[PDB]
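Each remark here refers to the structure printed beneath this line.
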Amino acid sequence: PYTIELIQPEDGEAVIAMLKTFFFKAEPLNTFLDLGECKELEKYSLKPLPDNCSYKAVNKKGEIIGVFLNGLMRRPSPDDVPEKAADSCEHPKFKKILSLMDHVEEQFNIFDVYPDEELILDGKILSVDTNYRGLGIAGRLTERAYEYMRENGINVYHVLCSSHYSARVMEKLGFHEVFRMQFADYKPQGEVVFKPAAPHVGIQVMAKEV
């Protein structure tokens, strides 16, 4: 009912179009901030593409019905300082989400968990057309990243989940929770910033060792 293919640089507009249909509106932190369509969000979402390890599921008409956008994560050199993506972001609501993401990388370093790993695959966005859900697509997209990981000597697939539905999908594929931060505990300036709808109670960083 679908094929699994690598996402080509020519695919960015089709990727964005597919995430505008299914994903951006439904992200719980987006829904909580009433963040709508947003240009910063769209470009941040397309950032991993040049890493050439993102994958798409396409139907018989050649339309993208699912994606799993991945970026490469290189173990930092000792000279390297962490980048704060919330800085240099200008949208008021989206900077709140990028701040949270910075806060998570400040509180949990995946590269300390796996000291023998120089390179780690980073699952950024997984989205499937509702008309094509329940057909094993997320598993096939994830199996396709396993092939990439094997060709490039990667052993750890790291997936930060802002949605409990995404974390449950990865849990079912054999990922395990390596870190959790509750939204009730994220009070960077003394006060709670996110209180999304249950069951999205916090951030789950999921990982698999292949």
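Note that chain A carries Swiss-Prot numbering, so the residues on display, from first to last, are 56-265.
So this one's X-ray crystallography, 2.3 Å, going by the header.
Any Cβ shown, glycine's included, is placed from N, Cα and C.
These come from Swiss-Prot:
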- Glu82 to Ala: Reduces catalytic activity towards tryptamine (MUTAGEN)
- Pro83 to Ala: Reduces catalytic activity (MUTAGEN)
- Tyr99 to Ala: Reduces catalytic activity (MUTAGEN)
- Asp177 to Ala: Does not affect catalytic activity (MUTAGEN)
- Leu181, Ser182, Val183, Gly189, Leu190, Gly191, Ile192, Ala193: acetyl-CoA binding site (BINDING)
- 181-254: domain 'N-acetyltransferase' (DOMAIN)
- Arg188 to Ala: Reduces catalytic activity (MUTAGEN)
- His213 to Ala: Does not affect catalytic activity (MUTAGEN)
- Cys216 to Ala: Does not affect catalytic activity (MUTAGEN)
- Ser221 to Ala: Reduces catalytic activity towards tryptamine (MUTAGEN)
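Sequence features, as recorded in Swiss-Prot, placed on the structure.
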residue: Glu82; record: mutagenesis position; CB count, 10 Å: 21
residue: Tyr99; record: mutagenesis position; CB count, 10 Å: 19
residue: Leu181; record: acetyl-CoA binding site; CB count, 10 Å: 23
residue: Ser182; record: acetyl-CoA binding site; CB count, 10 Å: 23
residue: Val183; record: acetyl-CoA binding site; CB count, 10 Å: 22
residue: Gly189; record: acetyl-CoA binding site; CB count, 10 Å: 8
residue: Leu190; record: acetyl-CoA binding site; CB count, 10 Å: 16
residue: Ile192; record: acetyl-CoA binding site; CB count, 10 Å: 23
residue: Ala193; record: acetyl-CoA binding site; CB count, 10 Å: 21
residue: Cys216; record: mutagenesis position; CB count, 10 Å: 23
What does the structure give for the C-alpha distance between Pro83 (mutagenesis position) and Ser182 (acetyl-CoA binding site)? Integer Å is fine.
13
Can you tell me how spread out the acetyl-CoA site is, meaning the largest CA to CA distance among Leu181, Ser182, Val183, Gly189, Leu190, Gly191, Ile192, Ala193, in Å?
15
Mutagenesis positions listed as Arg188, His213, least Cβ neighbours within 10 Å:
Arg188
Beyond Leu181, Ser182, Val183, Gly189, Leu190, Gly191, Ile192, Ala193, what residues of that chain have CB atoms within 8 A of the centre of the acetyl-CoA site's CB atoms?
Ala112, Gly121, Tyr187, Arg188, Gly194, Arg195, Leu196, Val224
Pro83, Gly191: which of these recorded positions has the sparsest Cβ neighbourhood within 10 Å?
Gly191
Tell me the residue counts in helix, strand and coil for the domain 'N-acetyltransferase' (181-254), as DSSP assigns them.
30 helix, 16 strand, 28 coil
Compare the C-alpha of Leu190 (acetyl-CoA binding site) with the C-alpha of each of the mutagenesis positions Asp177, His213, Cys216, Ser221, and give the closest one.
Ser221
According to DSSP, does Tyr99 (mutagenesis position) sit in a helix, a strand, or coil?
helix
Which chain-mates of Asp177 (mutagenesis position) that are at least 6 residues away have a CB under 8 A from its CB, listed by sequence?
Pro103, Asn125, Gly126, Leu127, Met128, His213, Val214, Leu215
